[PDB]
Amino acid sequence: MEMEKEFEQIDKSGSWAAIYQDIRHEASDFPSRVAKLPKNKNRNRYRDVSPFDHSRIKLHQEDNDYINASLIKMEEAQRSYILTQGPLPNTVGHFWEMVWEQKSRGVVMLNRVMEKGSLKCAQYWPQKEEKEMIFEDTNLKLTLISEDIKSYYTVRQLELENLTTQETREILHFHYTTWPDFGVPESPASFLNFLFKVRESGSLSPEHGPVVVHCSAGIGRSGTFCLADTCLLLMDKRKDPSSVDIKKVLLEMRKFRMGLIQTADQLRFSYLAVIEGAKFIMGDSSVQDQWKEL
Ligand SMILES: O=C(O)c1cccc(NC(=O)c2ccno2)c1
Ligand SMILES: O=C(O)c1cccc(NC(=O)c2ccno2)c1
């Protein structure tokens, strides 16, 4: 079926939970043996969220190459993403090592450091220009260059230096700061405006390594971001946009990391975002200026 009318049919029939459970039943199951080794217990935030062995990012290090991160490679859309957990106190150095080694330009953060009164990830970037960060275990230095705080998100420019070679690179940090503690946003307008800002920066383009995207576990909000991006790209590429099947794209992405889209509400929100975004793309360029007002 098409998307917008499949949508109204699930709303009127109140069957989002049944649709979402079907996806869970059909999703791939692949081994994650490296994640479960005892030496990696303090490298995982959640015991039930692990990268598959076949798609995990390897650190370039002979002692322990493990990080809880997965490469999602979308063949038809020609987009790749790295989805990862929020860094832990003992993995912030690994996190920036991965950014360096994979040649990423951008980092997409969809959570706050504290939510629901608990810590959801480490404070892994510097908050003041004059107070840079040194990661001694991986030999990297990180400096805040500038910061632009808007109503729904903040963009930061960061300098990452490999202290071994004295090479430096500019990393863009895109921080969506207004996802509610419970549930999903009532309108997708600010999330889509945020997605378009990431796109406009070059961070999703083939001349760079894959964007690094995270929330707390790296499967829920993070899955919503890459699912919406990929579906909209396919609608622009194909002769028949109504042939894009959001459930099939989600199952394809779940071949690469478990658990993407954590609730039936996140699934419905993903539909809403793709539907509204397809109107602004066209050919409705004026659509854009509208997301930024509402
Ligand atoms: O669906 C699953 O099998 C599954 C299994 C284990 C853990 C979770 N997710 C979480 O605990 C979470 C994600 C974001 N914040 O917490 C899901
Ligand atoms: O050799 C290349 O084509 C190549 C490949 C990956 C990454 C980069 N560099 C950057 O993304 C960058 C911009 C600012 N700091 O790092 C260059």
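Cβ from N, Cα, C; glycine included.
According to Swiss-Prot, the protein has these features:
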MUTAGEN   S50 to A or D  No phosphorylation
MUTAGEN   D181 to A  Substrate-trapping mutant
BINDING   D181, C215, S216, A217, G218, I219, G220, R221, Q262  substrate binding site
MUTAGEN   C215 to S  Catalytically inactive mutant; abolishes sulfhydration
ACT_SITE  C215  active site, phosphocysteine intermediate
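In sequence order, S32, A35, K36, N44, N68, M258 are the residues near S50 (mutagenesis position), counting only same-chain partners six or more apart with C-beta under 8 A.
Taking the Cβ of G218 (substrate binding site) as reference, residues of its chain lying under 8 Å away and at least six apart in sequence are, in sequence order, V49, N68, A69, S70, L83, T84, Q85, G86, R257. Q262 (substrate binding site) has a Cβ environment of 18 other Cβ atoms inside 10 Å.
Residue environment of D181 (mutagenesis position) contains 8 other Cβ atoms, counted within 10 Å of its Cβ in all protein chains. The 6 Å Cβ screen around ligand 1 retains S216, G220 from the recorded positions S50, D181, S216, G218, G220, ordered by sequence position.
Counting only residues at least six positions away in the same chain, the Cβ atoms of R45, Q85, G86, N111, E115, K120, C121 sit under 8 Å from the Cβ of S216 (substrate binding site). With a 10 A radius on its CB, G220 (substrate binding site) counts 21 other CB atoms from all the protein chains.
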